[PDB]
Amino acid sequence: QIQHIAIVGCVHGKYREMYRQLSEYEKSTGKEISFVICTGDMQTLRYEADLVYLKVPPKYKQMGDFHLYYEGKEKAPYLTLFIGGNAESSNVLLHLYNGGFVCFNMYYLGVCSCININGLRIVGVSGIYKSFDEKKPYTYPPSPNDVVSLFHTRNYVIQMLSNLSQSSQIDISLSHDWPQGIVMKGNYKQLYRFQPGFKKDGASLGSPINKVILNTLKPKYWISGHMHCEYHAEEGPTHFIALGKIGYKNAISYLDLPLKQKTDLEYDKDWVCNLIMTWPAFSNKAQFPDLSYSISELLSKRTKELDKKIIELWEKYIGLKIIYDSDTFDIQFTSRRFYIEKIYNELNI
RNA sequence: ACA
Ligand SMILES: [Fe+2]
Ligand SMILES: [O-]
Ligand SMILES: [Zn+2]
């Protein structure tokens, strides 16, 4: 029994073209797509006003296709899980920093998170690395003065994700830019013949944040995009795969993984516990996280009986199943934070 | 389409 998982590189607002090429895969091969994974640059602009938050050169200031799906004029045929890249409607993703559906069958994993589906544990890391913004907190509500910084990966995601491989392994991990140094772990001489600009960066190419997470979690697969080219490498037990952008080949590949059981999209229990136990660092809605707290220290308070109480309370107020919510993203920001605060306060710690 |  096999599940077929589609992995997609940069979309850049060409959703109808992506789904057309996914639909033709099913009709030409006869295989069924379980769900779709996207590595970022989604450009989930609801309407014209969201163009302010799209940090791209002037020639790429385009609405794209997402608004057709947001308005219900188009319907995504497959469940699509994605992270954020550097070309995003960054205000939308900040409202959904704890993850959420931007529209039917399109689920944003948030700034970072782990999810469950078909017996798999999938980790996502949004954004691209810039050293001068890795210590910067998020300010809320989103402001046009932060269009240049909202998509930069923060350092604190390392401490948020480092313990996720204690109970069981991670099957798939998602990042937009490559883990730093991974370029040297494949056929880099061939990559340089096709992308001569990558050679000057050497082993420093990519994100050091994603390098640390890869070495810590060591998932079965690490999938990245951003660089608009095909690449594959092996970092110990981890299969690295990079994908191009929609409109060109090597933008979509397919993982054929064993299917232990078919299961709906669910929150990862270990991630849910991390989310609740770090609430004090995120309790100030106007600026988070407050790194006067130590994320590691907050997470060191996890116990077996506390984790059991959190899942019981999470299932009560939110539920283990990740279900579609059509409230406006500012309402979902407040709603999800309301129940994280409520669960934490009922733990009495 | 890093900036
Ligand atoms: Fe990108
Ligand atoms: O990209
Ligand atoms: Zn791209």
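Residues displayed in chain A correspond, in order, to Swiss-Prot positions 5-353.
Any Cβ shown, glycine's included, is placed from N, Cα and C.
Here is what Swiss-Prot records for this protein:
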BINDING   A:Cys14, A:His16, A:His232  divalent metal cation 1 binding site
BINDING   A:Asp45, A:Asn90, A:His180, A:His230  divalent metal cation 2 binding site
MUTAGEN   A:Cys14 to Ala  Fails to complement a DBR1-deficient yeast mutant resulting in the accumulation of lariat intron
MUTAGEN   A:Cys14 to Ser  Loss of RNA debranching activity. Fails to complement a DBR1-deficient yeast mutant resulting in the accumulation of lariat intron
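Everything Swiss-Prot records as a feature, shown here on the structure.
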residue	record	Cβ neighbours (10 Å)
A:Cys14	mutagenesis position	27
A:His16	divalent metal cation 1 binding site	22
A:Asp45	divalent metal cation 2 binding site	26
A:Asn90	divalent metal cation 2 binding site	21
A:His180	divalent metal cation 2 binding site	31
A:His230	divalent metal cation 2 binding site	24
A:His232	divalent metal cation 1 binding site	18
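Shown in sequence order, A:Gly13, A:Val15, A:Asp45, A:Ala91, A:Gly229, A:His230, A:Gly248, A:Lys249, A:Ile250, A:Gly251, A:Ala255 are the same-chain residues outside A:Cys14, A:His16, A:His232 whose Cβ sits within 8 Å of the Cβ centre of the divalent metal cation 1 site. Taking A:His16, A:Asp45, A:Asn90, A:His230, A:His232 as the candidate binding-site residues, the subset whose CB lies under 6 angstroms from any atom of ligand 1 consists of A:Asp45, A:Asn90, A:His230. Among the recorded positions A:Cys14, A:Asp45, A:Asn90, A:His180, the residues whose Cβ lies under 6 Å from any atom of ligand 3 are, in sequence order, A:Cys14, A:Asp45. For the divalent metal cation 2 site, the Cβ centre of A:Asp45, A:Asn90, A:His180, A:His230 serves as reference, and the other residues of the chain with Cβ at most 8 Å from it are A:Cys14, A:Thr43, A:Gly44, A:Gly88, A:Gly89, A:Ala91, A:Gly131, A:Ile132, A:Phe155, A:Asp181, A:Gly229. Proximity of the recorded positions (A:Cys14, A:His180, A:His230) to ligand 2: a Cβ under 6 Å from the molecule is found for A:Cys14, A:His230. If you take the Cα of A:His180 (divalent metal cation 2 binding site) and the Cα of A:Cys14 (mutagenesis position), they are about 9 angstrom apart, rounded to a whole number.
Within 10 Å of the Cα of A:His232 (divalent metal cation 1 binding site), the following recorded positions from the list A:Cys14, A:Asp45, A:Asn90 place their own Cα: A:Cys14.
Cα of A:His230 (divalent metal cation 2 binding site) to Cα of A:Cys14 (mutagenesis position): a distance of 6 Å.
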